[PDB]
Amino acid sequence: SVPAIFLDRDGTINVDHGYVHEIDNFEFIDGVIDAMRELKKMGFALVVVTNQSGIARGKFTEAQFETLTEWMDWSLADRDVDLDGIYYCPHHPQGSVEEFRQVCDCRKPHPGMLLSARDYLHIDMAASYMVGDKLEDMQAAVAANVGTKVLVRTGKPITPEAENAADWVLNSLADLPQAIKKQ
Ligand SMILES: [Mg+2]
Ligand SMILES: [Zn+2]
């Protein structure tokens, strides 16, 4: 029913400084808020799908993630970017925090989060995009039938394996609207 842009968070929306969990260490990457507003204007739903194993690691709590996520959601809404959904996976099989220690269906490369978003927001997966900086993001997208897999260079220098699983490689999410328009 609606096309969406699925978005990784660290390395794609914010600079990945290391288990980011505080407002004062959350830096939006150049041009992404403007690009996101334009993607909403084009008609795309926007959905964040982020692995946050820092929670399972005990680096920060689900409460602190919630606080930072609320701050981010407000900051975007206030600049006219209303996110359609925000999904996150706090688990890790070796988690030190018992509550979050498990294999799950939501940890990318597993496509769980994308499937839930799909069912909840009625998303046309074939008309959608996944944007992220890691192999795991592109593997979750292929499992979820996302039409275009986009890798960005704003986080981790990509690996050849992440490149192989992607359809496009862009410098940044900032460049996605133009890249889509040229289609
Ligand atoms: Mg990332
Ligand atoms: Zn999970």
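So for chain A, numbering is Swiss-Prot's, and the shown residues are 4-186, in order.
When the header is checked for method, it gives X-ray crystallography, 1.8 Å.
Every residue, even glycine, has its Cβ placed from backbone N, Cα and C.
The following features are taken from Swiss-Prot:
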BINDING   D11, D13, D136, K137  Mg(2+) binding site
BINDING   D11, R12, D13, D19, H20, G21, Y22, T53, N54, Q55, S56, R110, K111, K137  substrate binding site
ACT_SITE  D13  active site, proton donor
MUTAGEN   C92 to A  Reduces the catalytic efficiencies towards the alpha and beta-anomers of HBP
BINDING   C92, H94, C107, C109  Zn(2+) binding site
MUTAGEN   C107 to A  More than 3-fold reduction in the affinity binding of HBP. Reduces the catalytic efficiencies towards the alpha and beta-anomers of HBP
MUTAGEN   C109 to A  Reduces the catalytic efficiencies towards the alpha and beta-anomers of HBP
MUTAGEN   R110 to A  Significant reduction in the catalytic efficiency of hydrolysis of the physiological substrate HBP
MUTAGEN   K137 to A  8-fold reduction in the affinity binding of HBP
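Location within the structure of each feature annotated in Swiss-Prot.
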residue: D11; record: Mg(2+) binding site; Cβ contacts under 8 Å, 6 or more apart: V51, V52, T53, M133, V134, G135, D136, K137, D140
residue: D13; record: Mg(2+) binding site; Cβ contacts under 8 Å, 6 or more apart: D19, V23, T53, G158
residue: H20; record: substrate binding site; Cβ contacts under 8 Å, 6 or more apart: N28, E30
residue: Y22; record: substrate binding site; Cβ contacts under 8 Å, 6 or more apart: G57, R60, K62, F63
residue: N54; record: substrate binding site; Cβ contacts under 8 Å, 6 or more apart: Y91, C92, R110, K111, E139
residue: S56; record: substrate binding site; Cβ contacts under 8 Å, 6 or more apart: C92, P93, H94, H95, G98, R110
residue: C107; record: mutagenesis position; Cβ contacts under 8 Å, 6 or more apart: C92, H94, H113, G115
residue: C109; record: mutagenesis position; Cβ contacts under 8 Å, 6 or more apart: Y90, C92, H94, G115, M116, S119
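Proximity to ligand 2 (Cβ under 6 Å from any of its atoms) holds for these recorded positions out of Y22, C107, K111: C107. Using a 10 Å radius centred on the Cβ of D136 (Mg(2+) binding site) and all shown protein chains, the other Cβ atoms total 23.
Neighbour counts of Cβ atoms within 10 Å were taken for the mutagenesis positions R110, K137; the minimum is at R110. There are 25 other CB atoms within 10 A of the CB of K111 (substrate binding site), with all protein chains counted. Under the DSSP three-state reduction, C109 (mutagenesis position) is assigned to coil, being neither helix nor strand.
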